[PDB]
Amino acid sequence: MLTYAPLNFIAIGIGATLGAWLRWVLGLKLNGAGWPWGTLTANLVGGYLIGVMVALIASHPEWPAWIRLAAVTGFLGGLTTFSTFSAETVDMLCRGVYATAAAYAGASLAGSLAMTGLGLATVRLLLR
Amino acid sequence: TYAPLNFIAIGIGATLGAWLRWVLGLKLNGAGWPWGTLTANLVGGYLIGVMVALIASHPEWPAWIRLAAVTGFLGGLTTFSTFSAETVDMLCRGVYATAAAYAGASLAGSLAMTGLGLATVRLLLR
Amino acid sequence: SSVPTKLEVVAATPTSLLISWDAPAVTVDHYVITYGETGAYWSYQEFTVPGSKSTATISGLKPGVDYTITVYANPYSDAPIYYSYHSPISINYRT
Ligand SMILES: [F-]
Ligand SMILES: [F-]
Ligand code: NA
């Protein structure tokens, strides 16, 4: 295939859809006032999985390009989210509780990076 | 409420937002700075401050308007997974100054954009 | 088996370097050069050269310092470099 193929938009839409449904439920089952566990799980889980996907694709050039568009650009692109995080963090700031605001940005920022590192490490651990 | 029309607003929302984020990454993600994803994050950060402030003063809108434009579009437009992958890759190659500058720009800029997205709506009603 | 190969400094001055490598017979989309004082990662910089190019110039360097120069190849036309399956080649030049 080539870039901008109709089958690519399909793999992105489908992946993004299933990704938002998972993010939506998570944001309703575990998300509660004072601390958003749902938004943090979607990003942390997604951050770890993209580390896994990036490691897999790097060591499997043969795989078709739609595994990347569906799994990363699609699924993990609808699972994680910067918008809702930014809003929740700005609510904490306007609601005075600066301590939990910093605790949230650092938890989901450094948490995502670390989780991505583990995802990369997980794959690097088993393939070798 | 887990209604079937609810799943239809998320999928249709994420599908559009994702596509826009994808194309932004293709055409914008530069040679030393991910302008594609940063754009989708800042823009998405500014548009959520407008939607949240807008949904606050219009509690008469249906439940699918928020799930379609906030949980759908903006949920798929912005990403955290693609951000940490890029940032972790910068650290991998040793460009710590870029990773730090990229994390800061994404975190601070997103908060400020979401702030300016609220200030514009409140100024618009007054 | 890395991509590219035979990376080396061809021309060197007290503040600039001219590096060369063997571009594979099959053109890549672009390369990514990262350089800096060996170990001092807050000094590492990076730029990208097109796939057609096989040489690059690195200027603005400090004398007597040991640098590490790494060239990453990206075969993709629409994916960032961390999806690449090419092991980079790296060298070290002093001064
Ligand atoms: F993430
Ligand atoms: F970003
Ligand atoms: Na997203």
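If you're wondering, the header gives X-ray crystallography, 2.8 Å.
Even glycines carry a Cβ here, placed using N, Cα and C.
Positions annotated as fluoride 2 binding site by Swiss-Prot, on the basis of experimental evidence: A:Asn43, A:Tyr104, A:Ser108. A:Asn43 (mutagenesis position) falls within a helical segment according to DSSP. Within 10 Å of the Cβ of A:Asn43 (mutagenesis position) there are 30 other Cβ atoms, across all protein chains.
Swiss-Prot lists A:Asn43, A:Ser112 with the feature fluoride 1 binding site, giving experimental evidence as the kind of evidence.
Take the CB of A:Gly77 (Na(+) binding site) and look out to 10 A: across all protein chains shown you find 36 other CB atoms. Annotated Na(+) binding site per Swiss-Prot: A:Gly77, A:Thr80, in sequence order, evidence recorded as experimental evidence.
According to Swiss-Prot, the mutagenesis experiment A:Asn43 to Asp carries this note: Supports robust fluoride-selective efflux at pH 7. Efflux falls when increasing pH and is extinguished at pH 9.
Close to A:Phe82 (mutagenesis position) in the fold, though at least 6 residues off in sequence, lies no residue with a CB less than 8 Å from its CB. For the recorded site, A:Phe82 (mutagenesis position), the DSSP three-state label reads coil. One mutagenesis experiment named in Swiss-Prot is A:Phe82 to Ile, and its note says Fluoride efflux is 3 orders of magnitude slower than for wild-type.
For the mutagenesis result A:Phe85 to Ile, the note given in Swiss-Prot is Fluoride efflux is 2 orders of magnitude slower than for wild-type. The number of other CB atoms found within 10 A of the CB of A:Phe85 (mutagenesis position), across every protein chain shown, is 29.
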Legend entry - Rounded inter-Cα distance in Å - A:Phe85 (mutagenesis position), A:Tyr104 (fluoride 2 binding site): 9
Inset, instruction - Enumerate in sequence order the recorded positions A:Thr80, A:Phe82, A:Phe85, A:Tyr104, A:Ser112 whose Cβ-atom distance to ligand 1 is under 6 angstroms. - result: A:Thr80, A:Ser112
Legend entry - Annotated recorded positions A:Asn43, A:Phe85, A:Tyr104, A:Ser108, A:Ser112, filtered by Cβ under 6 Å to ligand 3: none
Legend entry - A:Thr80 (Na(+) binding site), number of other Cβ atoms within 10 Å: 31
Inset, instruction - Take the C-alpha atoms of A:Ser112 (fluoride 1 binding site) and A:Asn43 (mutagenesis position) and report the distance between them in angstrom, rounded. - result: 7
Inset, instruction - Taking Cα atoms as reference points, rank the binding-site residues A:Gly77, A:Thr80, A:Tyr104, A:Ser108 by distance from A:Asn43 (mutagenesis position) and give the first. - result: A:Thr80
